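Notes for the one structure printed next.
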Amino acid sequence: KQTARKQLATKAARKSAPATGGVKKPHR
Amino acid sequence: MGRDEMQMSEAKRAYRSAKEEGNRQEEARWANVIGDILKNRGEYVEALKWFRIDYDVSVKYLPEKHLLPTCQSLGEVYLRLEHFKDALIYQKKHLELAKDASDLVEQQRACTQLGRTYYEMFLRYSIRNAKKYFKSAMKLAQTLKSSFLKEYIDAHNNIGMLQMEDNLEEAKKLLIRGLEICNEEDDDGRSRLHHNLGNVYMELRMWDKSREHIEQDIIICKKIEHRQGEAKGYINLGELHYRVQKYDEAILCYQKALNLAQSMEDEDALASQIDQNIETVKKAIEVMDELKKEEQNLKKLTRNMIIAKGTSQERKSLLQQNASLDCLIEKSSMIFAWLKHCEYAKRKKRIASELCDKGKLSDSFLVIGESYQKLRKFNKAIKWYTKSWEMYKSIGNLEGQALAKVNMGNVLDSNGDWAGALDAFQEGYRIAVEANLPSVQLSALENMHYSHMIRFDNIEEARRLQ
């Protein structure tokens, strides 16, 4: 949160889950 | 990926063919297919081109139903391009088209994607909608329940992920449970599950377990050949090495992630955050060199006090040692080297107690309490924090009492006492306002608004922001 009184902080990464289907299936 | 060469030529063939025969539905189906290949190659602008023309053929000649997947994919690409407003447009149209038909499955997909876009906006009101849509998606995956296995595991994934961004323990439970579901029945879901598990572990300070989980997320992304995937796995393995003082390994993992990101045409923002991390670690390296030089200075002052004991140069060298220790806790706290911080804090307290100073001893109590909280040693943290509070009372120090109260409330929150946490925040505001110190009021208000925002109290939080 916030500590009360220049820090060197890197950005991490997260991984969300897509929806399972936005693709169309043509005929052949 | 040796098959993605011709697998496009055949799809571009079929698109030109449905264009030559006026088969509008198949014009749009093959536009969608090729746009999806372009998306899986990191060509998001070019995916948007023949996703826009799929949308246009569907709007012009096709029934309304066709608009429903096309709006998802469109809304997805805008998300990967960091176009959030643009995404939200089609994301919400997706939700509408799924509600008016009430097919539930597509309603689940639209809600998962809405929660994704909102979660991603918030890290850059938003958390409320994020939790709302992720919870709705989980409930629509439970209602849907070897049928909707992927959606169920993915909803567990996303709900656990949303927890930690400070409910580490329920996140642990959800992610471990989703992994249990996977084993109950090398998948791309296991990737993100291992990923966020390693992330929550490395938040719980258990490095080796986080190392293992991040490491297999990387491995699985290498097997699936998910380039952006292992770029995120390397960036988090670099975060692991950075928080534990291993900077050369951190820059190694960050350069590896950079090379992964720079091999895709439309992953520019990820590559810029990787560059940013690389220079942050470069700067922390100089900070560490300053650390070690001042440590040598401290060794010299210690030999000067050993020789000048009882001389009254003992007190002078003692205050010189206190000054070195203060510089040292400051540098040790920029980088996240909290163990060295505890070392310096404790030795500051020993030389404050010897020097019979109430003020320095209260400060050393505050810094040892912060050092203990940042280790996630919460009980030891509250004991040192109350030590510092009661020492600040004995003297004419209101600042110290306010500080101690605010940080004590921080510990209380991170331990699961949301109530006592905000109560301590508000007491800290009381002392803060009572002594006309503006910044401690600002910080207390910030954690007060935080406590309320995470508790979904819009009115109160918006009032504190003022």
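Swiss-Prot numbering applies to chain B: residues 1-124, 130-150, 158-177, 179-198, 203-483, in that order.
Method on record in the header is X-ray crystallography, 3.2 Å.
Cβ from N, Cα, C; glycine included.
In Swiss-Prot, a published mutagenesis experiment is listed as B:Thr70 to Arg, annotated Abolished interaction with histone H3.1. Taken residue by residue with DSSP, B:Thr70 (mutagenesis position) is part of a helix. Around B:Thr70 (mutagenesis position), the same-chain residues at least 6 positions away in sequence with a Cβ under 8 Å from its Cβ are B:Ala28, B:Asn32, B:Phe51, B:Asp54, B:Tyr55, B:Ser58.
According to Swiss-Prot, the experimentally introduced change B:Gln72 to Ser is described as follows: Strongly reduced interaction with histone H3.1. B:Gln72 (mutagenesis position) is surrounded by 26 other CB atoms, counting those within 10 A of its CB over all protein chains shown.
In Swiss-Prot, a published mutagenesis experiment is listed as B:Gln72 to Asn, annotated Slightly reduced interaction with histone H3.1.
Recorded in Swiss-Prot as a mutagenesis result, B:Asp166 to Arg carries the remark: Abolished interaction with histone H3.1. Secondary structure at B:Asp166 (mutagenesis position), taken from DSSP and collapsed to helix, strand or coil, is helix. In sequence order, B:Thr112, B:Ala146, B:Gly206 are the residues of the chain that are 6 or more apart from B:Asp166 (mutagenesis position) and have a CB within less than 8 Å of its CB.
Sequence-distant contacts of B:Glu177 (mutagenesis position), defined as residues of its own chain at least six apart whose C-beta falls under 8 angstroms from its C-beta, comprise B:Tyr119, B:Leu123. Among the sequence features in Swiss-Prot, the mutagenesis site B:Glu177 to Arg is noted as follows: Abolished interaction with histone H3.1.
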